[PDB]
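Here the structure is laid out as structure tokens; the discussion comes afterwards.
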Amino acid sequence: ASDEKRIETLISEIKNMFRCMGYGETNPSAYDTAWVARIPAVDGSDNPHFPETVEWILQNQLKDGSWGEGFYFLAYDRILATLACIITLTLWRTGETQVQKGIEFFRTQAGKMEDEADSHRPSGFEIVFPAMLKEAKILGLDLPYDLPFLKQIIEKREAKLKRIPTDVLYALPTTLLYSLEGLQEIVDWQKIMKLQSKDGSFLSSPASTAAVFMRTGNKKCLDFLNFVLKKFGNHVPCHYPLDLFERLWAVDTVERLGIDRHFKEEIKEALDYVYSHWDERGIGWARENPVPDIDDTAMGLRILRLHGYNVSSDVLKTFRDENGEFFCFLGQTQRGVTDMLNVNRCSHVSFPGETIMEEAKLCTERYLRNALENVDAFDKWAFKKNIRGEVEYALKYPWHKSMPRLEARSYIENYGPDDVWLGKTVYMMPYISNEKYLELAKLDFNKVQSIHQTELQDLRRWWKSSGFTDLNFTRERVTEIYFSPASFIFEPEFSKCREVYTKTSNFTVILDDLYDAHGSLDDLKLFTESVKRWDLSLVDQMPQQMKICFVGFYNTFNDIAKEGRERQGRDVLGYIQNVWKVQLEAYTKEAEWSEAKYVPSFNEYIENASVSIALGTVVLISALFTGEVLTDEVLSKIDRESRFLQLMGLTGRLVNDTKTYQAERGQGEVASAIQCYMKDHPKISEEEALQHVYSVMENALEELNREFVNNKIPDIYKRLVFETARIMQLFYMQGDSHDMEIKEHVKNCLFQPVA
């Protein structure tokens, strides 16, 4: 069974996972199950109302005497679950031996809590754990109550309860409701009932709902427990359902790992579901959740937006405070690296005028950067394999600078296939953290990279066979150029588009140097004229170097024209000539301005420079080789007259200029974005200019997002336009050497395989 069969296997297995998604897949919560097991039979009989949960407890104690998730050891988790189970078995006068083994484990573990201090405290631990300690004491259980840890956590809980703001606690549903089982002595049940969830739960917590039921007999509470038990039979998780959380994270996982193309139909079915549950105030982890959270809302906002759904960034307003800081829940100060990170990724995919997204970007940036000072890579205590790596990548390579292969490689190395999650207890999400996603991501990434190494070879032979080794006015760089399309339109099906993209880009570089060689304009005119009549009637009047350049140009494009005519069902030479006609004209205007040392105004310069940068040319010629006939209607949406292509050219030109103007300002050319802006405003500071140009670029990138997302154009053409702009943002990104960075990208995408 070769790696190709394995790939097929993994794909069908992962497709089944998506088809199986319902209310959520997770592990049992011994702690919550213990609480459900406490509910006495409704008929007044002396039996648990859910006998199966008591039996579950009896059958699932671990070898060391504790209860909890065996897969991953967390001290807090084990002592929490053990105490909870011991109390429940004691109440039912059953499992005498298990209770004894549990007591012993609890006692041994209770005395070692000082070496687990660096571990993370489970949600509501300090509220729920001491509350049971007091129960245990009343029942006379033999526990090391005098141990500092246990004696002091009870005292701290007491000082925490008397410090809770009654108003907030009863005004709206809050995460405090997630642990009502630990607030049973200080809560006004009647006021609490008004904050019940639509499905009858209290913030989706089974133990919390069980406690409320035992105190009020409220029937909807029972309906929620029956509903949870309908799914799990004889036990419950620490929160349910998890339908929105599971679907959004599964989709984000396969996209970030770069294997999403294999599940378009599944991702479609999952997102339709999430959207049918979309709420303008934001969403939670479960359909119709009592309270939304910034993490699920930010995830959903970005992914639903990128997939064409009509969602608004207004959903984030729910998490913004009067000062512009964002938190995970309305009315709370809680937030963490993981959620600020997903919020940060989301804030970059904004449209013009979305002030909230800009504020989210600023807040998350300051918070993530301040966090990378106190967080270590691969921290042995964190539940994520390497959040620091995800942060570092997200901050250095944001949306507009992140190419698919590079992001996929990054996540492939930071993704933890066996990460656990921390809630009221330690829980696992089989459809988010799975060895199969990662296995497929690696096999697929190397299979693709292998195909790319072949293509690269065949491009390097084209360069040598064209004798371009003769050209002395331009530095050879097929690899560097091939990296670009390879980084975004990587699929094996687009090999031809990659080839033509590479050759066309290389020619825009060669001709760019030719027209900027400061030679004679009369000579350049022969090249332009040759392209117009498309023959070799002027090759004899051409300088040595130019002649070679053109012959190569002519031979290469007659080839592309032929293959293009066959894939388009019509002659494409006229099309190719017109594409180049405008490109050469743009080069010609710069050359004339150069020889005359003219510095046009900003507007005039940018209009020509947006074209001279040549990104449009690369796109228009590559668009003939996608695999589908390019109709006149599709073309009109990406041609030189479209706002979409114009913005791509504009952003490419500006990023290139804000950077290179540095050295070229002394190399000669005095006409550039910055230089020209300064000429239109001599009453302006140099720095103020560079910055202004960064502002224009940014608004343009923001407008480009909206085009990329909202324009009804076949996906492949939107990628060709949008990714080409990104490649420029990456190559000319704000640094802080330079060419060393490129070297690294080339290595990560084309040579070093993932293991």
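Chain A is numbered as in Swiss-Prot, which gives 110-845, 850-868 for the residues shown.
Per the header: X-ray crystallography, 2.3 Å.
Yeah, the Cβs are placed from backbone N, Cα and C, and that goes for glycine too.
Feature list (source: Swiss-Prot):
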BINDING   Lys269, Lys489  substrate binding site
BINDING   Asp402, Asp404  Mg(2+) 4 binding site
BINDING   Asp621, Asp625  Mg(2+) 2 binding site
BINDING   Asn765, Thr769, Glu773  Mg(2+) 3 binding site
MUTAGEN   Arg356 to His  Increased Mg(2+) inhibition; when associated with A-621
MUTAGEN   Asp361 to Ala  No effect on GGPP binding, but decreased copalyl diphosphate synthase activity
MUTAGEN   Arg411 to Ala  No effect on GGPP binding, but slightly decreased copalyl diphosphate synthase activity
MUTAGEN   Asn451 to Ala  No effect on abietadiene synthase activity, but strongly reduced copalyl diphosphate synthase activity
MUTAGEN   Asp621 to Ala  Loss of abietadiene synthase activity. Increased Mg(2+) inhibition; when associated with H-356
MUTAGEN   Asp625 to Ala  No or small effect on substrate binding, but strongly decreases abietadiene synthase activity
MUTAGEN   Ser721 to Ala  Lower substrate binding and strong decrease of abietadiene synthase activity
MUTAGEN   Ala723 to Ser  Produces pimaradienes instead of abietadienes
MUTAGEN   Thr769 to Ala  Increased production of neoabietadiene at the expense of both levopimaradiene and abietadiene
MUTAGEN   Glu773 to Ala  Increased production of neoabietadiene
List, in sequence order, the same-chain residues at least six positions removed whose CB sits under 8 Å from that of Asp402 (Mg(2+) 4 binding site)?
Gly391, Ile392, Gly393, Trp394, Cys437, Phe438, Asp448
Which residue, of the recorded positions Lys269, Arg356, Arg411, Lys489, has its CB surrounded by the fewest other CB atoms within 10 A?
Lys489
Could you tell me how far apart, in whole Å, the Cα atoms of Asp845 and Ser850 are, given that 4 residues between them are missing from the model?
10
With a 10 Å radius around each C-beta, find which of these recorded positions (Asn451, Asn765, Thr769) has the fewest other C-beta atoms nearby.
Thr769
With every protein chain in view, how many other Cβ atoms are within 10 Å of the Cβ of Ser721 (mutagenesis position)?
24
On a simple 10 Å Cβ count over all chains shown, which one of the mutagenesis positions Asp361, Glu773 is most densely packed?
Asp361
Argmin Cα dist to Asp621 (mutagenesis position) over the binding-site residues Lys269, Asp404, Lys489, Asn765 returns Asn765
Shell list (Mg(2+) 3; ref centroid = CB of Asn765, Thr769, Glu773; cutoff 8 A)
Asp766, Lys768, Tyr770, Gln771, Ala772, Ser781, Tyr841
Of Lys269, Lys489, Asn765, which binding-site residues are close to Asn451 (mutagenesis position), meaning a Cα within 10 Å of its Cα?
none
In all the protein chains shown, the tally of other Cβ atoms within 10 Å of the Cβ of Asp621 (mutagenesis position) is 17
What does the structure give for the C-alpha distance between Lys489 (substrate binding site) and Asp404 (Mg(2+) 4 binding site)? Integer Å is fine.
23
Candidates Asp404, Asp625: member of the recorded positions with the richest Cβ shell (10 Å):
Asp404
Residues satisfying Cβ distance under 8 Å from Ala723 (mutagenesis position), sequence separation of at least 6
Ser614, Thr617, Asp621, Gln692
Can you check what DSSP calls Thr769 (mutagenesis position), collapsed to helix, strand or coil?
helix
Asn765 (Mg(2+) 3 binding site) sits from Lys269 (substrate binding site) (Cα to Cα, rounded, in Å) at a distance of 57
Work through the recorded positions one by one (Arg356, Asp361, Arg411, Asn765) and name whichever has its CA nearest to the CA of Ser721 (mutagenesis position).
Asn765
